[PDB]
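Structure, as structure tokens:
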Amino acid sequence: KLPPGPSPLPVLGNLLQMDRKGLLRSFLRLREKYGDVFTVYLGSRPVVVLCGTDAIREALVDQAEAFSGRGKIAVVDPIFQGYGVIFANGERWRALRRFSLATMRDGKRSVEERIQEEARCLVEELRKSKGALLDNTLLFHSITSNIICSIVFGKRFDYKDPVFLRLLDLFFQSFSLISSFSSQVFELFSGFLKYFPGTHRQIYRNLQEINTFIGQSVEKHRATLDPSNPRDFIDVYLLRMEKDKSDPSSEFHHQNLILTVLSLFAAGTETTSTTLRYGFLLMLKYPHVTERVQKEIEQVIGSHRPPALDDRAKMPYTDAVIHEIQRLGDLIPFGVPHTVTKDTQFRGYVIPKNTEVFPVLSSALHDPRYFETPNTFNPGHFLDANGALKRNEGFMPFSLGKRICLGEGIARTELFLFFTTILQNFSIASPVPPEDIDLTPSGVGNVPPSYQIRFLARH
Ligand code: HEM
Ligand SMILES: OC[C@H]1O[C@H](O[C@H]2[C@H](O)[C@@H](O)[C@H](OCCCCCC3CCCCC3)O[C@@H]2CO)[C@H](O)[C@@H](O)[C@@H]1O
Ligand SMILES: COC(=O)[C@H](c1ccccc1Cl)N1CCc2sccc2C1
């Protein structure tokens, strides 16, 4: 009645059949024996696992709603308690997404321009290093955050700013701890381990502190608010609160505002950052690729005017590189968890309503049916015989269906504009030779090795 599962022990679950190397590696080892769709016991609760493009499409697109439910991540659930855009369910999630999607769609300068602007800052910043060795971590987390900040707070912060950097520091320290092997162990046995000291308490304090600053910004916004002339996501949300003053059954209250703003930073910054970081890592290893991208820039955009999003349709090779950067990136390898909305019928099995489903986004991105060389950087994977962009059914790095990444538009806009703007202005080099670069990296999120890079100016 459930997908073929290994014989679990009570309380402990399928522990003894896991691999020590991490969940993901645990899931892929099982897939070998138990097929494309199986069941594993993470403690006392079971979860359906989906491997391969088809299984994920069959569930998330074809049974879109059935698989529209959100699961908890034990290490952050104390913070979120099922409020906010990412971790809400039912009406709470629907109303909020409907609100979020529409609102981002709008300093009165469109999302494109704010990203173009942010890119100019980065270009001005990178010149100052005047060719020095640098670890692009801090810069990349900083630019992506400014976009979210510009959407929700209605401003951006300088890179040298001390206070910005500290909240930022502890924000990304939280993720690194969420992706830790310790957070994965916590997922299995949280019910026992929440009374012990562990990384979960550090994650709890780091985030609660971020929320404090968010709250303060809400108040300051509320005190300065001009209803006739809104400025950002919060200003808007505030006016929808006043609108719904009469209704207690409404979802638009304080607690949802806070965890939503937290949610936007949680999703909007970390993955977008690591992609650029992985991208340049890859671009250091393959000079022949970057030369081509720079050549494609020289022909279409030139060495003068900055890149616009319009330019992408005319730049199929760069776009394909970015596609392949995201493919190999594999930054969310088994995805944000899902749950079923009703007792669902799937491939002849019965997934009882409320059963967690792990759509393994890694297996899709390395699917040999869709990608000739699944373990090699191959921009060809996305280029037809005429050298034009071709989409692929295995390319689902933003997942699929009703839960599809809400910021896909914004994310891709950032990748393209950031890559083309940096590379238009700087050639790249590093202490490590291309042949000696190793890419293999962690848990819920992938995090590739930290590296050092020179951003050499061009003129
Ligand atoms: C290129 C970088 C990004 C990648 C690779 C990425 C990927 C993903 C993935 C895999 C999910 C899980 C969807 C699911 O299975 O439920 C997700 C969810 C989400 N993403 Fe992103 N994302 C990126 C950037 C962004 C940005 C920039 C934003 C907004 C500023 C954003 C907003 C969201 C939200 C709100 C969710 C939760 C959706 C829901 O449960 O309703 N993401 N993203
Ligand atoms: O000492 C007071 C002065 O600083 C204020 O700037 C603020 C800012 O307005 C207030 O925005 C700030 O909070 C800012 C930090 C940005 C964190 C945003 C995200 C970063 C990464 C992801 C997590 C959160 O604290 C600073 C206060 O030190 C004031 O606005 C100034 O006018 C002033 O003279
Ligand atoms: C849609 O989900 C997220 O955006 C991620 C996410 C969840 C699970 C695995 C990978 C990722 Cl990137 N959040 C989860 C909670 C927090 S707190 C500070 C940052 C994040 C990142």
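Numbering starts at 1 and runs along the chain as it is shown here.
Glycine residues also receive a Cβ, built from the backbone N, Cα and C atoms like all the rest.
For the published mutagenesis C405 to S (Swiss-Prot position 436), Swiss-Prot gives the following note: Conversion into an NADPH oxidase with negligible monooxygenase activity. In this structure, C405 (mutagenesis position) belongs to neither helix nor strand by DSSP; it is coil.
Sequence annotations record features per position, and here Swiss-Prot assigns heme binding site to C405. Sequence-distant neighbours of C405 (mutagenesis position) (same chain, 6+ residues apart, CB-CB distance under 8 A): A267, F398, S399, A411.
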So the entry has no coordinates for 3 residues flanked by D106 and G107. How far apart are their C-alpha atoms in Å? 10
Across the 2 residues that the deposited model omits, what is the distance in Å between the Cα of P441 and that of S442? 7
